[PDB]
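Worksheet for the structure shown next.
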2 protein chains.
Amino acid sequence: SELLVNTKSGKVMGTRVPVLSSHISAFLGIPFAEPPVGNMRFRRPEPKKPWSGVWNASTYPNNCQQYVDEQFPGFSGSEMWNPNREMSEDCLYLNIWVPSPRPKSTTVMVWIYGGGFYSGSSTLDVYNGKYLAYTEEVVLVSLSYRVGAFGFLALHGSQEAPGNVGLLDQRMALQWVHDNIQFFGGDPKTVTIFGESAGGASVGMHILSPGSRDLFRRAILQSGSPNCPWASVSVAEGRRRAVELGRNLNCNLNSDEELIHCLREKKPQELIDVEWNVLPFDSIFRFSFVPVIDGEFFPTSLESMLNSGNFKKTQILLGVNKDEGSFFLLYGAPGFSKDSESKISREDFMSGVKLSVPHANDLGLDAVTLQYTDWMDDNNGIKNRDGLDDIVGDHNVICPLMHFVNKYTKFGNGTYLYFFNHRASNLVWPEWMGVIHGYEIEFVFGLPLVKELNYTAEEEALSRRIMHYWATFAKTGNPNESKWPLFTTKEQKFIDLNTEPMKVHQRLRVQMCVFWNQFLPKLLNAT
Amino acid sequence: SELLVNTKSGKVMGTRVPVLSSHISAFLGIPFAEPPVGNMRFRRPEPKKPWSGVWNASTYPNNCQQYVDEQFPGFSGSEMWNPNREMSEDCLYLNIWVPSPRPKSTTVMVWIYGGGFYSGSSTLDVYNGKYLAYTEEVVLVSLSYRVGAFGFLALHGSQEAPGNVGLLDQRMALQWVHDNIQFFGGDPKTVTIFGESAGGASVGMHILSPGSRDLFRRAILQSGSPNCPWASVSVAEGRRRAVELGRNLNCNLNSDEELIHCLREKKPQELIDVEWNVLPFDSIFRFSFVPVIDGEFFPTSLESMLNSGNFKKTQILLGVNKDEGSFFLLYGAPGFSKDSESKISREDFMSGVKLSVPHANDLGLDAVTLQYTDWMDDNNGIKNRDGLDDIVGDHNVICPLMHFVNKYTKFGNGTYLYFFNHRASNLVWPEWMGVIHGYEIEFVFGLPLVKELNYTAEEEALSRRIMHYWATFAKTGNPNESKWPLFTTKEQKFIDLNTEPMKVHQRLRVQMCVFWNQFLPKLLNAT
Ligand SMILES: *C(=O)NCCCCCCCCN1C[C@@H](C)O[C@@H](C)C1
Ligand SMILES: *C(=O)NCCCCCCCCN1C[C@@H](C)O[C@@H](C)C1
């Protein structure tokens, strides 16, 4: 049976799914690790013991235990990212979409979802890539990991809760792919891992981490970097804010053992309830429990590794969205609302920049402002709003990416950089949000291909042409078969990704990023 | 006799001069102070004892003792500002151009030449305002003062050499005007003082200085401000760099008395020879001996006075030139030459900015650079050159003026601000220098009126219309009789001054000056 597959972990039964006038097979819910429940909570991932029967992979599995959004109940735009299956601590599983008839050795793609490391799901409608596997003819794999304290609590030193376990799940899922993806038709030596936000930062974290580079070939990073300010905390910070969690749930903090035990006694939702209370400051685009530069998963500091080319060298295709910051300002800054032009005032603006560069001192905040302010019309509300939408993206996404790009592209074997700036015609979010964080994925996963979803023809055509870029690159190591230029430390070329005739530019946000990537940091140290 | 005049200091014989197809009288060389020679050197100005005969004022007098330029021998563009009469320590005199027939009470104008306080002359061809008095029908007065150490050596405490004596000469010349300008037809209650560079900074220094505000009515400041970085030094700096002068001429520095005496023994040219050796750093647009915030001529710090409206409140008309910095870069920065496009390299540029903001630390120099650098084409030589021509002007002229403007225009009775940006058609300097420091004066003095000087008709028309602005303002307190808007702390309007139909703008170099006037200073203190 085309749906019956024999893995190194046991036989597994798949299911036939319809895909744009055709059909293919999907093996949903396959388990790659032991349930991270109970005493194992906070512990590193555990390999999944073999099953002596036939595992049923016809239905998506539970979503991990995570903070669910309720700022816009009903509203699809928000609920569209919320978990869509019974959340549970038993969540480490993976789904595989295999073409039909089943291949013998085709390009494999492994997807790592985002969520600020505090949220995420592999079972999201937008992540349903039966279209990618289908259209592009690849074997799409959707790994899943532990987000939240459940998978990032960093009580460094302790072995019961060392941190980064969530990245470890990611890794134990890439091994499984490396070990059995052949029995599914995939080619274990041509496996591309691609992700968004925290998933894009995880991708590159696997390029840096010595223990996982050998587990994949090339990578695609979307709106994320490992050297992103919110992508990691120190072992001290993780420690300090891990204790603050015990303190919040009234735990015993006499010693790690007591704490860890206590935290392991609290139900999941109790941890979730006081999760955000441990952050060091009032901030925008900052999350509680994220990877720690522990010295193991990460030999040394990220920068120093990017400086010594101490990272996996291969091909990488990456980029950013035109309007990243939007989502975090509407959700955190004062003066923003889902149902207005949210034109901001010098005040609200000045107050937002403090929420954006939280680690900045007053001289710093000054630099930022003077930098993103049209002093010829400093009262423009639409300007104050947009310039604020630029500080959130620039500082948290584009600039940290452009530094990892320039550093990688000096040891890597090839780099392709894009700037996606097309506003889905059916977006529901207020126009003032522009090309929003995470709204390229739908083009990447070919949702514009399914009619009922309301997309122009021009749009379905971008998805189709973007999907081939991703897929062609994943298989050949180059997006091309009209040409998307190679990014070089010399002519830093990149292109635009939208329904208009390909246009090639060069040096994505140089200026703003020279300030973020070079000036600000310096200043903030002198001062 | 229309040329025979009786002043409070004695009878004086003038001379008839031809002015554009007509004639008027000029009383040149009238003395307003006692020869500042010998033991009086460095001492404050001394009133000129009365003369028991008829003083001959038919010929320009000596130019003060000053550093003469020899970087472009022959070349008019440079020699045009050099002294044109036997330099001498006996130089405190004034020249008066009176219309003919002689008025009974007309608007008076007193001109204070520039020179970085180290140079200057009242007898310069460009300063020959027989055209202003003529055309505009005013009584033009050309005061003269002591420049150099000869008139600015600041051994504060000492009474033999207290400093600012040069400003004191300026003052003793304004008194004389206030006391006898009536006998020349002038109106002592409608006397405007106007100047360029150091002369524009002196103008406003007389607005701040309590002891001179009552000596004039309104003021015109051109390319200068009292709060200009090179316009003054502290009493410590003047002291320290005054001693360094003795040290340079091998004087005894056991005590003030010895030093002062010694300095008083050296011939003038010996002082001049080692003059520039006392500056604290390698710099551009910085001069040795300039006014000191001594606590007498200046009650307190300049800023604090501009903050407490502790200054003469009246009308003021002022402005800046499109390309100020030019002259100082060609004369001091590496990569510049009188006979080339002087396109600069990131290097030469980076090295020039250090010459421009000499008091800046490395974090500062960084801020400046990042601020005046197109990181999208950081190698543009024409850009590197111009952006460097902007840092010299911005930081040394426009910005310090725009801060004194905004501060004054909050206690003053009216403010008119211009931006002169027309390149004389007959300029000899390399085009890369644009609208150069001090090249508006010729329009202000109506040189475009004399044919033989080669000027378009469009040009003679600007001079004529600019002269009326100056004169009409000097008499009415308003430049107008098509309208030049009043500068207000609200809509900071100003206009352009060139042969094209008047255009009104608003907020001269806000952005760049928010950095110079606000950010940089802050940073440079935090750091
Ligand atoms: C990449 O991983 N980006 C993170 C994606 C998260 C979307 C923005 C929402 C984050 C802001 N939170 C703040 C907490 C306190 O409340 C929730 C509702 C929104
Ligand atoms: C307003 O007062 N501006 C000052 C006008 C001076 C013109 C620029 C020349 C100044 C630079 N100096 C430097 C010394 C060491 O040599 C002379 C030849 C030029």
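Residue numbering for chain B follows Swiss-Prot; the residues present correspond to positions 25-505, 511-556, in that order.
Looks like X-ray crystallography, 2.7 Å, at least that's what the header says.
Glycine is no exception: its Cβ is also placed from the backbone N, Cα and C atoms.
Residues near B:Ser221 (mutagenesis position) in space but far in sequence (CB under 8 A, at least 6 apart, same chain), listed by position: B:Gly138, B:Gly139, B:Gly140, B:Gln246, B:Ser247, B:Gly248, B:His461, B:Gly462. As annotated by Swiss-Prot, active site, acyl-ester intermediate applies to B:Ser221.
Residues within less than 8 Å, Cβ to Cβ, of B:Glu348 (active site, charge relay system) and separated from it by at least 6 positions along the same chain comprise B:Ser247, B:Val416, B:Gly417, B:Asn420, B:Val421, B:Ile422, B:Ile460, B:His461. Under the heading active site, charge relay system, Swiss-Prot lists B:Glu348 (among others).
Of all the Cβ atoms in the protein chains shown, 26 others lie within 10 Å of the Cβ of B:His461 (active site, charge relay system). The secondary structure of B:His461 (active site, charge relay system), as reduced to three states from DSSP, is coil rather than helix or strand. Sequence annotations record features per position, and here Swiss-Prot assigns active site, charge relay system to B:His461 (among others).
Swiss-Prot documents B:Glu220 to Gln or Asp as a published mutagenesis change and attaches the note Decrease in activity. Secondary structure at B:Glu220 (mutagenesis position), as computed by DSSP, is strand. Long-range Cβ proximity for B:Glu220 (mutagenesis position), meaning a same-chain Cβ under 8 A and a gap of 6 or more residues, is found for B:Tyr137, B:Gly138, B:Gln246, B:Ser247, B:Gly248, B:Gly462, B:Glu464, B:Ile465.
Among the mutagenesis experiments that Swiss-Prot reports, B:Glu220 to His is described with the note: Loss of activity.
Under the heading of mutagenesis, Swiss-Prot lists B:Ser221 to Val and annotates it as follows: Loss of activity.
B:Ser221 to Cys appears in Swiss-Prot as a mutagenesis experiment; the accompanying note says: Loss of activity.
Within the same chain, residues at least six positions away from B:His446 (mutagenesis position) with a Cβ under 8 Å of its Cβ are B:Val459, B:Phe467, B:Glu483, B:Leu486, B:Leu526, B:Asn527, B:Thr528. The secondary structure of B:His446 (mutagenesis position), as reduced to three states from DSSP, is coil rather than helix or strand. Looking at Swiss-Prot, the entry for mutagenesis of B:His446 to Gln says: Almost no loss of activity.
Across the unmodelled segment of 5 residues, the C-alpha atoms of B:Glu505 and B:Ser511 are separated by 10 Å. Checking the recorded positions B:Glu220, B:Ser221, B:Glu348, B:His446 against ligand 2, the ones with a C-beta less than 6 Å from an atom of that molecule are B:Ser221.
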